[PDB]
Amino acid sequence: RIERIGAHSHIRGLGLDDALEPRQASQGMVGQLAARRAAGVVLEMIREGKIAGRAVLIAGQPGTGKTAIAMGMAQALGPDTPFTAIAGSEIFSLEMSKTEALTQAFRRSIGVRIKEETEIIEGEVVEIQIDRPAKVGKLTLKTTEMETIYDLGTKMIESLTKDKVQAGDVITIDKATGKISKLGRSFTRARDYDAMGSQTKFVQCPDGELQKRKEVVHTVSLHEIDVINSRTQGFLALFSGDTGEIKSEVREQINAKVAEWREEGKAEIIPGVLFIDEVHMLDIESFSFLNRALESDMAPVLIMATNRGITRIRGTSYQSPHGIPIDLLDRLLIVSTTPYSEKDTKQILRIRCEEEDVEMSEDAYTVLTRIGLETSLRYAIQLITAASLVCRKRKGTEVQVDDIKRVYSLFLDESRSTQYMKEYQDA
Amino acid sequence: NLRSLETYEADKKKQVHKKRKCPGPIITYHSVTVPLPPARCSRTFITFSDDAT
Ligand SMILES: Nc1ncnc2c1ncn2[C@@H]1O[C@H](COP(=O)(O)OP(=O)(O)O)[C@@H](O)[C@H]1O
């Protein structure tokens, strides 16, 4: 519950209507109807997943809400669909090539819902009488509507001895493997032992004696390749990034078995999204790889964001729009974000204030909207926070003009920093 | 009696056989629910066959 509000916490989805009509202000967003409708339609395409290898480029001036609309789409997509957010400079690893990192990122945003039929027996253990030779045992499971006694085997008795199960424990035994899983207790333990005090759990299902076809959908991403590349996979799946596995017999074989599962009804493919923020940092080799990697059937939807116009492509000398080669730039379609006006800026500032739980006068809102239209929006939020803190220190109830104007001089913007920078501190 | 014989064409006997096969010093861990749905609690018992154990 203790998680602080970040720069994109004010947004909590992409405000859209039944007909995908964008709204002025909803779900923490304001203005920018065109790019928001583009986000809505690409999100509909993602949730459809019928087509693979689609790319979208979010372009615009800084502070136009590129990362904002990206996080909004991520939120609107909701759980059950992977959304791999990554920065352009994260692919540069000292233990795995750029192409390998891109393959990892692509396969990481693809999920397979594996269906598994289970048969679990549950109930209340009324009698767990076990005859230890130092071989024979019987279990008396009880439910709210029926009871049954089961003769325990040697291995089952040993498993029960492993996980201590006293009378009155709510357990869920899997008839397939016999794994002992304790859920709780139905009553106290004799009220006499001067220890082991806990709370009592609710009774089990009436038909819990034998659940026939308990369906559990195990969801896992296509990053499962780490499970095969090495005999010990937890080390690679948890921390180790040195996963330069062999592409042959791993990628192709896993894809083939995933197709077999999809055809045989075991699992279903759920393509996610790969959001590369500041994609301009990718080397030209990474762009050349994305050009071809984006053509596979397992290719997720590649959302990208650029904050530049004509700029040199990293790893070469010639320039291209958005710092992306002409090929990949032409392949994808671009979503331009128009700057926000004064009203939109004021509304965004008000939404941020509401998020931060801070209140300020109308004149404060006006002067702060002015300052934000002049300097920037993020700087306006910084001033919101600073003025709220100055007001709290001042013992006031709401932020007045005298606090925003004070923190404006206390904290400087880059435009004024460079102005006072004429002291030639260093070069 | 004839009908009983013809229809006989027991698990308790197999349990008694298992007991026979037991060397004799068998310790049994036994816990049952006992009263203080109705209020109740769990009680634990550990039966020792012979004094050796
Ligand atoms: N539509 C918007 N609604 C609310 N805040 C926005 C919006 N657009 C930009 N911002 C704010 O501007 C700052 C930077 O803009 P951002 O959302 O990152 O877009 P960009 O990626 O173009 O900078 C962030 O602090 C963000 O909160």
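Here chain A follows Swiss-Prot, giving residues 18-151, 157-449 in order.
Including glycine, each Cβ sits where the backbone N, Cα and C put it.
Taken from Swiss-Prot as is:
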type	residues	note
BINDING	A:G77, A:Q78, A:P79, A:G80, A:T81, A:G82, A:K83, A:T84	ATP binding site
MUTAGEN	A:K83 to M	No effect on interaction with NOPCHAP1
MUTAGEN	A:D299 to N	Abolishes ATPase activity
MUTAGEN	A:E300 to Q	Reduces ATPase activity. Decreases interaction with NOPCHAP1. No effect on formation of RUVBL1-RUVBL2 heteromeric complex
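The ATP site is set by A:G77, A:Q78, A:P79, A:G80, A:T81, A:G82, A:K83, A:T84; from the centre of their CB atoms, other residues of the chain with a CB within 8 Å are A:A85, A:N329, A:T359.
Around A:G80 (ATP binding site), the C-beta neighbours below 8 angstroms that are at least 6 residues distant in the chain are A:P361, A:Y362, A:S398, A:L399, A:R400. Counting only same-chain residues six or more apart in sequence, the Cβ atoms lying under 8 angstroms from the Cβ of A:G77 (ATP binding site) belong to A:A52, A:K83, A:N329, A:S358, A:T359, A:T360, A:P361. The Cβ neighbour count for A:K83 (mutagenesis position), using a 10 Å radius over every protein chain in view, is 24.
For ligand 1, the neighbouring recorded positions among A:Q78, A:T81, A:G82, A:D299 are A:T81, A:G82, by Cβ distance under 6 Å. Taking all protein chains in view, 18 other C-beta atoms sit within 10 angstroms of the C-beta of A:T84 (ATP binding site). Note: the CA-CA distance between A:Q78 (ATP binding site) and A:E300 (mutagenesis position) rounds to 13 Å.
Sequence-distant neighbours of A:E300 (mutagenesis position) (same chain, 6+ residues apart, CB-CB distance under 8 A): A:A104, A:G105, A:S106, A:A327, A:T328, A:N329. Cα separation, A:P79 (ATP binding site) to A:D299 (mutagenesis position), rounded: 13 Å. Around the Cβ of A:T81 (ATP binding site), the same chain contributes A:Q49, A:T359, A:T360, A:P361, A:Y362, each under 8 angstroms and 6 or more positions distant in sequence.
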